[PDB]
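**Student:** Okay, here's the structure, questions in a sec.
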Amino acid sequence: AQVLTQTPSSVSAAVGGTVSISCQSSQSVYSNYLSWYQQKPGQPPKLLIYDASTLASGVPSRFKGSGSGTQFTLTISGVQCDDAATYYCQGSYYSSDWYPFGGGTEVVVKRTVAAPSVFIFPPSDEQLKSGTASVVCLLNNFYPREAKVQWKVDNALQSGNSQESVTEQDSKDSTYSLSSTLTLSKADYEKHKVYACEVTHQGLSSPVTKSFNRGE
Amino acid sequence: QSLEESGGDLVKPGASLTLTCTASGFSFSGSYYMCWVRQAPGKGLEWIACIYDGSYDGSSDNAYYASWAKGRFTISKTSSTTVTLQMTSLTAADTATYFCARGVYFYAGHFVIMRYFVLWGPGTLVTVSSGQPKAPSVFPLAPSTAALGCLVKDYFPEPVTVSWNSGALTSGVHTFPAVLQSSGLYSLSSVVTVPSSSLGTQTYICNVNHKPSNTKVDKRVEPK
Amino acid sequence: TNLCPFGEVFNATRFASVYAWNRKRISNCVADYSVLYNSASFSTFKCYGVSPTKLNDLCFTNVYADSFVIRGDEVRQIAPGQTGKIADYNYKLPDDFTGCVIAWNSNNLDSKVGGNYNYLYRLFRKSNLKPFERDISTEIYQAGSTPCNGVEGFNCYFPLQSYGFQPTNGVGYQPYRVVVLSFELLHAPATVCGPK
Ligand SMILES: *[C@@H]1O[C@H](CO)[C@@H](O[C@@H]2O[C@H](CO)[C@@H](O)[C@H](O)[C@H]2NC(C)=O)[C@H](O)[C@H]1NC(C)=O
């Protein structure tokens, strides 16, 4: 019956900027027991602020909590590179069994545009024995996150046979990396020669195509 | 000062599972409540339950539950250093990392109110599925700055751990999040960028550990 | 048999403002309640769900001591089911309150010639406090739909007012120190026990 609305889902600022994250409660928060948590990838939530303004031990003072009643705000005055993470608000009420968390907000550290370095790896002979072929295209240390990988086998565009995953924004470089895997049958790999990976990115004024020939 | 969750496992739908929260460097003495918070992969945080850590050994009293979790979940204090969470009737919606947390409580009369959660354990992963544990296959990504890596393919369930040169090589390393293939198996890639002048002098090995299958595969990555 | 530190609460040099009332948790000790209920200095000693003289024979999971300073004619508001500025906006006890309220005149301690302005109380809130709620917000109260922007003015009032205790005030306006003892009894090993 008590819902926390956390807006927006994503904020961005350069190093030294200020990001503002809002947490709205449909009902007044008991004694202003509103807390903010930081969660970096692969890590448990880490408490930043409790009682809506009190800074937790060891938390940098650039993290600031404010608000009362039904409206609260988390402010990072002086965003740093390692602030790229997801943040949550959590509210407590005159109730023993309801502690809602906010939907979460991603913090993106803005930086200069960086075009991706493109690499391609043919499937290994060790794998080719099994009966399947995997072709991997690497896009490394690029910003912004948005990018497109097109797979071309004998100049023919592929569809439905590739999956991709992107790393989190680096806490040092503020860059992303993308791996695209093209999966084929053994026979389909043994009837084509040129395998191409075409990359579209803001830092690439013309699309970059990375290619190899089977059997060199 | 430390909390460590354990018991997270691959279980079939309808099964039960009991998770453990073990306290390290201290003992329960009535100063906090121990709480469980879960997080589905790629989703937010959902509070489950709390219990007064001053309770009797083996007791489920002094406990609070989210309305959705009441009865299906049972939280208990079993010793001065252990608190458990028993979950029954598991479905795929219960797949999540489960965190144990210290609850700072405020007395409010006939009940207490959790003020905030200070100390969080690393979490333990619960996978509710009918699939079977499957060992991965570590295929090299032969280098042609130079880029080399390892392809960890056809494993279930999460997670896998990939290190390079037994943890010595840390800069320039990217381990991509796993992707679920149509076969019901995960695929992961780890890569590293190294100077090409060191391709002869320096040797590079990827240390892939898939704990659910006890598969430790170390493959040397050198140009073909 | 280490004694419960009730002296730290009752005999503190300074008390907190009622809006920012203080709480101390008492646990893992033996409490000598007699020194409380046999004291002649308490002009208010009112218990709910508890007999004062029997307290030395009871054990509890925890004791909670809430301490603050209020106006004399406001001492009546520290009780279940009471209204007024203190009960509505500063300190609210639940209807099912289990514990004692103790209060005594502190004119010699908390009054200053010319006025002691360190003690404050909240004048207004959009809604009444729930039991044991604590509102230490210093935000300007917006009495109308015209917003306030950090500026006090018409329908924009600062929410905290100082008592300004003076030694020459009437007894109803003199400062009173108040301690509320709540007794928590769970199904768990008891940590606060009387001498027996
Ligand atoms: C607060 O302080 C007074 C004054 O010191 C304490 O009164 C003492 O009471 C004990 C017996 O409990 C006597 O032996 C002392 O001589 C008293 N001190 C005096 C008269 O100066 C009182 O007990 C304290 N309140 C507590 C501890 O709750």
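Chain C is numbered as in Swiss-Prot; shown residues: 333-528, in order.
The deposited model was determined using X-ray crystallography, 2.4 Å.
Every residue gets a Cβ built from N, Cα and C, even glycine.
Dumping what Swiss-Prot says about this protein:
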type	residues	note
DOMAIN	C:334-527	domain 'BetaCoV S1-CTD'
MUTAGEN	C:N501 to T	Reduced host ACE2-binding affinity in vitro
VARIANT	C:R408 to S	In strain: Omicron/BA.2, Omicron/BA.2.12.1, Omicron/BA.2.75, Omicron/BA.4, Omicron/BA.5, Omicron/BQ.1.1, Omicron/XBB.1.5, Omicron/EG.5.1
VARIANT	C:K417 to T	In strain: Gamma/P.1
VARIANT	C:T478 to K	In strain: Delta/B.1.617.2, Omicron/BA.1, Omicron/BA.2, Omicron/BA.2.12.1, Omicron/BA.2.75, Omicron/BA.4, Omicron/BA.5, Omicron/BQ.1.1, Omicron/XBB.1.5, Omicron/EG.5.1
VARIANT	C:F486 to P	In strain: Omicron/XBB.1.5, Omicron/EG.5.1
VARIANT	C:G496 to S	In strain: Omicron/BA.1
**Student:** What's the CA to CA span in angstrom from C:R408 (variant position) over to C:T478 (variant position)?
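**Tutor:** Distance between the two Cα atoms comes out at 36 Å.
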**Student:** Determine the Cβ neighbour count for C:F486 (variant position): the number of other Cβ atoms within 10 Å of its Cβ.
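**Tutor:** Cβ-Cβ neighbours of C:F486 (variant position) within 10 Å number 9.
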**Student:** When you tally the Cβ atoms that lie within 10 Å of each candidate's Cβ, which of the recorded positions (C:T478, C:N501) has the highest tally?
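**Tutor:** Per the Cβ count within 10 Å, the most buried is C:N501.
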**Student:** Measuring CA to CA, name the entry from the variant positions C:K417, C:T478, C:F486 that ends up nearest C:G496 (variant position).
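**Tutor:** Comparing Cα positions, the closest of these variant positions turns out to be C:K417.
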**Student:** Sorry to bug you, but what's the C-alpha spacing from C:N501 (mutagenesis position) to C:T478 (variant position), rounded to the closest Å?
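**Tutor:** About 38 Å separates the two Cα atoms.
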**Student:** What's the CA to CA span in angstrom from C:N501 (mutagenesis position) over to C:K417 (variant position)?
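**Tutor:** Computed Cα spacing between C:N501 (mutagenesis position) and C:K417 (variant position) is 20 Å.
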**Student:** Between the variant positions C:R408, C:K417, whose Cβ has more other Cβ atoms within 10 Å than any of the rest?
**Tutor:** C:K417
**Student:** Distance check, please: Cα of C:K417 (variant position) against Cα of C:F486 (variant position), rounded to an integer number of angstrom.
**Tutor:** 21
**Student:** State the count of C-beta atoms found within 10 angstroms of the C-beta of C:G496 (variant position), not counting that atom itself.
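**Tutor:** I get 16 for this one.
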**Student:** If you run the three-state DSSP split on C:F486 (variant position), which class comes out?
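**Tutor:** DSSP assigns C:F486 (variant position) to coil.
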